[PDB]
Amino acid sequence: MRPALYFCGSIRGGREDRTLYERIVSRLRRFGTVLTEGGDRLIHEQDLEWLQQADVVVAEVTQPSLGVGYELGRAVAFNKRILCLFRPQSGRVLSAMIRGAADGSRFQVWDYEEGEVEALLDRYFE
Amino acid sequence: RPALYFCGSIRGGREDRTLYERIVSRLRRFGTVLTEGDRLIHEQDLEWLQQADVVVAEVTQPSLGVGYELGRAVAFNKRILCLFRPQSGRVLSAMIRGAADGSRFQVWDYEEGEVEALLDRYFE
Ligand SMILES: O=c1[nH]c(=O)n([C@@H]2O[C@H](COP(=O)(O)O)[C@@H](O)[C@H]2O)cc1CO
Ligand SMILES: O=c1[nH]c(=O)n([C@@H]2O[C@H](COP(=O)(O)O)[C@@H](O)[C@H]2O)cc1CO
């Protein structure tokens, strides 16, 4: 009944939002098990195992990242429930591939202000 | 003729725009280049991706849309060629480097001056 959760955020794209990712994961742990807590081959394979196990995939999509985009594309194809979180105050324009993938139900993209992330997650998960 | 889908950063940044033009110009010699509001962009691109025979991505500039295209392409069972420049100083995403299997999903490091010769070798 408590969901398994998969979190996505930029790493090699840049760690600008690392503190925010820690806040997101701390809040997700209140609701479920966060599965995400060659060398790169092991990372890919283990992440893909967890992605298929996840009940919800949550991605912070403000910092551009190949790996986050790839995770989202694989997740869509696995028909996962997906929540993407984007901060327009960053001054970026979110990728059309992510904004345009939203169908408002199984794949949602929410624009938000950084201070409100915990409350937003509360509204989505309760 | 073989149908080719090219991927490269746009909203991730257009730093490598000139290089993308060079790649696309060369790809036109080998096949149909399918990729010569946002919902329409996504839907049209996904239609073309589904119709592709080979997906070619320049993965040096980090980009959500390029990563998403590559994830969808894997699930659509497409042949994939990724091109990365170490001269950028970046460490390429583990999700892209680690998705490679050396045959149907290949990731090549390259130097900008050699991109035309690399593509000639890949497309014979
Ligand atoms: O070391 C890593 N570990 C990892 O899980 N990822 C996954 O890939 C996304 C980041 O991708 P990226 O920004 O690095 O390209 C994250 O959401 C992670 O789940 C990537 C890297 C190093 O690449
Ligand atoms: O306006 C657009 N048109 C488009 O085709 N893409 C596709 O998505 C990738 C770039 O993604 P991105 O850098 O913007 O996130 C490219 O390979 C394109 O095929 C994206 C945008 C604007 O998003």
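Residue numbering in chain B adheres to Swiss-Prot, whereby the residues present occupy positions 20-55, 72-159 in order.
Quick reminder: no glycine exception, Cβ is built from N, Cα and C everywhere.
Record features (Swiss-Prot):
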BINDING   B:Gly27, B:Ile29, B:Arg30, B:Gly31, B:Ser98, B:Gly100, B:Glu104, B:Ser128  5-hydroxymethyl-dUMP binding site
MUTAGEN   B:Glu104 to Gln  Loss of deoxyribonucleoside 5'-monophosphate N-glycosidase activity
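Known features from Swiss-Prot, placed on the structure.
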residue: B:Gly27; record: 5-hydroxymethyl-dUMP binding site; CB count, 10 Å: 25
residue: B:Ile29; record: 5-hydroxymethyl-dUMP binding site; CB count, 10 Å: 18
residue: B:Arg30; record: 5-hydroxymethyl-dUMP binding site; CB count, 10 Å: 18
residue: B:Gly31; record: 5-hydroxymethyl-dUMP binding site; CB count, 10 Å: 23
residue: B:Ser98; record: 5-hydroxymethyl-dUMP binding site; CB count, 10 Å: 28
residue: B:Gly100; record: 5-hydroxymethyl-dUMP binding site; CB count, 10 Å: 28
residue: B:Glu104; record: mutagenesis position; CB count, 10 Å: 29
residue: B:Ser128; record: 5-hydroxymethyl-dUMP binding site; CB count, 10 Å: 30
Statement: For 5-hydroxymethyl-dUMP, with binding residues B:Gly27, B:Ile29, B:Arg30, B:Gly31, B:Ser98, B:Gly100, B:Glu104, B:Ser128 per the record, max Cα distance (Å, no decimals) returned as 18
Statement: For the deposited structure, the Cα atoms bordering the 16-residue gap, namely those of B:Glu55 and B:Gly72, are apart by a whole number of Å, specifically 18
Task: Check each of the binding-site residues B:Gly27, B:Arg30, B:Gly31, B:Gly100 and report back the ones whose Cβ is under 8 Å from some Cβ of chain A.
output: B:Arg30, B:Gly31, B:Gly100
Query: From the Cα of B:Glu104 (mutagenesis position) across to the Cα of B:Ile29 (5-hydroxymethyl-dUMP binding site), what is the distance in angstrom?
result: 13
Query: So which of the recorded positions B:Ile29, B:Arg30, B:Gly31, B:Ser98, B:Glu104 sit close to ligand 1, that is, with a CB under 6 Å from an atom of it?
result: none
